[PDB]
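Undergrad: This structure is in structure tokens; I'll ask about it shortly.
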Amino acid sequence: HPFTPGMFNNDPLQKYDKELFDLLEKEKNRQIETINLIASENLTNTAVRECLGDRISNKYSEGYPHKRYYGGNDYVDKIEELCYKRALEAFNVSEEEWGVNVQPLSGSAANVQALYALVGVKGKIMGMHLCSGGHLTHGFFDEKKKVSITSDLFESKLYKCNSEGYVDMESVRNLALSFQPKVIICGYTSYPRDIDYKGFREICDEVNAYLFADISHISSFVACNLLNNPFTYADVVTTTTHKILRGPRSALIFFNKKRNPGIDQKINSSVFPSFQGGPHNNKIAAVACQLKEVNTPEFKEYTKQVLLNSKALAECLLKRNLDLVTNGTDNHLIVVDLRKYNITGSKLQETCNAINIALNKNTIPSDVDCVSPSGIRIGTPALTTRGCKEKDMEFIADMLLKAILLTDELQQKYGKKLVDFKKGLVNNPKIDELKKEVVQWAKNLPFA
Amino acid sequence: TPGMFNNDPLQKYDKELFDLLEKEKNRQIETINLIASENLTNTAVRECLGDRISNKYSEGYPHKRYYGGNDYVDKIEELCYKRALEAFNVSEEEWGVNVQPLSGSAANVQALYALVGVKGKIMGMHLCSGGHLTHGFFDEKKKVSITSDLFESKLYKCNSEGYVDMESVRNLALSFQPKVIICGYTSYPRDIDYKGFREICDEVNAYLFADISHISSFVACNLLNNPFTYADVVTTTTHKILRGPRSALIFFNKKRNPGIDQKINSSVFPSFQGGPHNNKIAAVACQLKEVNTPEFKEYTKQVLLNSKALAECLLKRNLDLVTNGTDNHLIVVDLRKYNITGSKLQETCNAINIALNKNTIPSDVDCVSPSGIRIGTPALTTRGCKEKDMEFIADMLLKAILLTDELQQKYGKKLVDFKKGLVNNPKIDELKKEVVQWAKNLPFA
Ligand SMILES: *Cc1c(COP(=O)(O)O)cnc(C)c1O
Ligand SMILES: *Cc1c(COP(=O)(O)O)cnc(C)c1O
């Protein structure tokens, strides 16, 4: 019948919206010429972005496969099922003992959700403090203000690292007896060592508690058997599919069924309908795409390289006498203790930003005040993806150091007020010279 | 020194997944979609969703970030703010917006939390009358939605005609003493008396909360009552009728309540979320530019004109509708006339490539064996359907309704049996063919 055109515009973003296209293309390029040392950032590849852009996100699909509110969910169903399967395979667990939910929109969501399923409203949860390397959704609150809902929706007590920066199993086991919570969370944001799960598993049993393991930072190591495996001990294991796993921004919630029969029911309800509506099927498709990469030799070889680059960088840094929290690293992350140079993480953070090196201020055990953090963290997953090898860590080390020394210098010339110091970065030529060296080093590396 | 990543295309890298995805696209092409909460994204939005900006962690707000390297992220979040306020014609001295909530349901738990806090009292419309799960909905078996557990909730209802009961809204409000009143709904075919609610709110010093997810595009284009003039918070999903990606927006009236900005913006982060999804913010920003064009006003017009057109055809064919018509993109048919269930017709229609969903009617007390169905015109409109085509749609439903009565008589009243009828049936095989040829024919974004 006589043609009437759709009411849409399928032209490219370049033609259709020049303003946005330009801003985005400036980001892709800023990315290329930056040395990304943010332990939680990574680069997605073609396949994953292709899924994220897939039309499958048109489909509303509240419910779980074969139990959906709307119809027309056969290919959605097959895809979510393929996702469960790749997820289980990726971590060597079996559908009999373990099940998984792939509908959470991010990690924080996965966490609140899995927590609530376990504990309910004003239930008792226990996790590591933030400044010591816990995540906000581990029950963080500070002073009067309950900062994370996990602190307000639940009763949360926080444990801490000792002075050497390790988790104090004794202090853990204490609070466990004292506060007596219903769930103990481990898995951490910025902890440079492996986690003693056997340990936590026992403390949990003494107190008859749930053992909750957040591997968002180190998911790939677990998968590749390069760290302890929490899946031996834990009742619930969640992870972001981004960061070290190099997938889309989404999350997983794995649950131990043999340890808690009908826990699946509890987890699923919390995700939908307690917390969420329709899933984001492109996220799901994208996550299935990456989990297949994960169960791969090339991905195993990438994971190990991340570990090898990190430890290599630690050597380089210790060789230059820098003081590292816990004095090394079992993983992709490292925290530098900066107080020896009379400089704050904050200051160094701005110095590195100004020379196209991205990292972030961190806390050393001895900073009681999270106000003025005295360290920084750095991670190798982004550089490793971009092809850096162990020998390439020498250069990173030399630069950080150069950056540390330039921080003291300006600090004094312009003052120890962040506002003042910050202005020493604006018109400095010693900074344009480092940025140049950096930008050229970075532009050269492969980019996904 | 080769990078340690495989940039191969999805076809090559993961043919299994690629296949399923393709099968998905063609299922969409060959389906007459009447699901009132589905639409189609266009090339640019999806380009944005795949954009690498998602690689970047932007915990915090523009110029208030934790990490450095957020210059363009900031430009873009701000651009999103700008195009957002602009889309709904409100002003940045009067109104603020938060573009970080990852979905509609999140936008709602966050906003609510920001306004009332733990165990605060909220009042919303009952699911079965068209309130969303996030509007405080609880069963008496369970607290189905977290919104019923984390907050104290009371559900209001609609009357036997299907209209919101303004007096019942106002009785419950005086008895309950809630701090937030929610209006804006999932399967309600008329416009909302925001002014009525603003009155019933003051009289109890509650916040008027408008969730305009289903009808967002109309409000923007002034084809429906504007909640902006009377509400304290407005939430919407940028998908559905607004046709953007899957994300949400919270809009807040500063002038009505100063310092509201901190409460909303803290609720989103760090109370609830973490790193935003910068692809999503981008694609929202992309789509809010389209909303503010003649072409998209011309679109919303058609969605509406097609809806009313379809209600006319259905009414001529003597179907019964809640409220006897629609003021928007949605229509709910009362199926009792045919002694048929929404489930059964849902099933019949899937079998013949027509998507639509069962919906309860004021007579019903349950979410199971509901007596009606819901249909909406946003997607067919996008695909270039006009008023003349609602006649095809109407006959086709009428056929389905008939074939449902028929199969019920033959195969049995229990759904399990009935589902059995739809398999290898040539009257169905034939309708499917009719529908596929028609649908396959239309534009597809
Ligand atoms: C980053 C992180 C999260 C939450 O990530 P989102 O940004 O909310 O997706 C949860 N747990 C850990 C350990 C994390 O590092
Ligand atoms: C669909 C809907 C929501 C929730 O959106 P999701 O993206 O599915 O979480 C909230 N409110 C209304 C009115 C809706 O129609």
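The count begins at 1 with the first shown residue.
Heads up, the Cβ atoms here are built off N, Cα and C, so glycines get one too.
Pulled from Swiss-Prot, these are the listed features:
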BINDING   A:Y60, A:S106, A:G107, A:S108, A:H242, A:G278  pyridoxal 5'-phosphate binding site
MUTAGEN   A:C131 to P (Swiss-Prot position 125)  Severe loss of catalytic activity characterized by a severe loss in substrate affinity
MUTAGEN   A:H135 to A (Swiss-Prot position 129)  Severe loss of catalytic activity
MUTAGEN   A:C370 to A or S (Swiss-Prot position 364)  No effect on catalytic activity. Active in both reducing and non-reducing conditions
Undergrad: Given the binding-site residues A:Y60, A:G107, A:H242, A:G278, find the one whose Cα is closest in space to the Cα of A:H135 (mutagenesis position).
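TA: That would be A:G107, the closest of A:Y60, A:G107, A:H242, A:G278 to A:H135 (mutagenesis position).
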Undergrad: Please report the number of other Cβ atoms within 10 Å of the Cβ of A:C131 (mutagenesis position).
TA: 21
Undergrad: Among the recorded positions (A:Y60, A:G107, A:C131), which are close to chain B, meaning C-beta separation under 8 angstroms?
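TA: Listed in sequence order, the recorded positions near chain B are A:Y60, A:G107.
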Undergrad: Inside 10 Å of the Cβ of A:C370 (mutagenesis position), count up the other Cβ atoms and send me the figure.
TA: 12
Undergrad: Check the Cα distances from A:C370 (mutagenesis position) to each of the recorded positions A:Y60, A:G107, A:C131, A:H242, A:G278 and keep only the ones within 10 Å.
TA: A:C131
Undergrad: Distance between A:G278 (pyridoxal 5'-phosphate binding site) and A:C131 (mutagenesis position) at the Cα atoms, whole Å?
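TA: Just about 35 Å between their Cα atoms.
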Undergrad: Could you state the whole-number distance in Å separating the C-alpha atoms of A:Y60 (pyridoxal 5'-phosphate binding site) and A:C131 (mutagenesis position)?
TA: 40
Undergrad: Neighbour count first, Cβ atoms within 10 Å, every protein chain included; then name which of A:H135, A:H242 tops the list of recorded positions.
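TA: That would be A:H242, with the most Cβ atoms nearby.
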Undergrad: What does the structure give for the C-alpha distance between A:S108 (pyridoxal 5'-phosphate binding site) and A:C131 (mutagenesis position)? Integer Å is fine.
TA: 17
Undergrad: From A:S106, A:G107, A:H135, A:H242, A:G278, A:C370, which recorded positions have a C-beta atom under 6 Å away from some atom of ligand 2?
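TA: With ligand 2 as the reference and 6 Å as the Cβ limit, the list reads A:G278.
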Undergrad: Check the Cα-Cα distances from A:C131 (mutagenesis position) to the binding-site residues A:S106, A:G107, A:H242 and tell me which is shortest.
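TA: That would be A:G107, nearest by Cα distance.
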Undergrad: Check the DSSP secondary structure of A:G107 (pyridoxal 5'-phosphate binding site), expressed as helix, strand or coil.
TA: helix
Undergrad: For the binding-site residues A:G107, A:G278, which one has its C-beta crowded by the most other C-beta atoms within 10 angstroms?
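TA: Comparing the binding-site residues A:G107, A:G278, the most crowded Cβ belongs to A:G107.
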Undergrad: Have a look at the binding-site residues (A:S106, A:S108) and report the one with the fewest Cβ neighbours inside 10 Å.
TA: A:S106
Undergrad: What three-state class does DSSP give A:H242 (pyridoxal 5'-phosphate binding site)?
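TA: It is coil.
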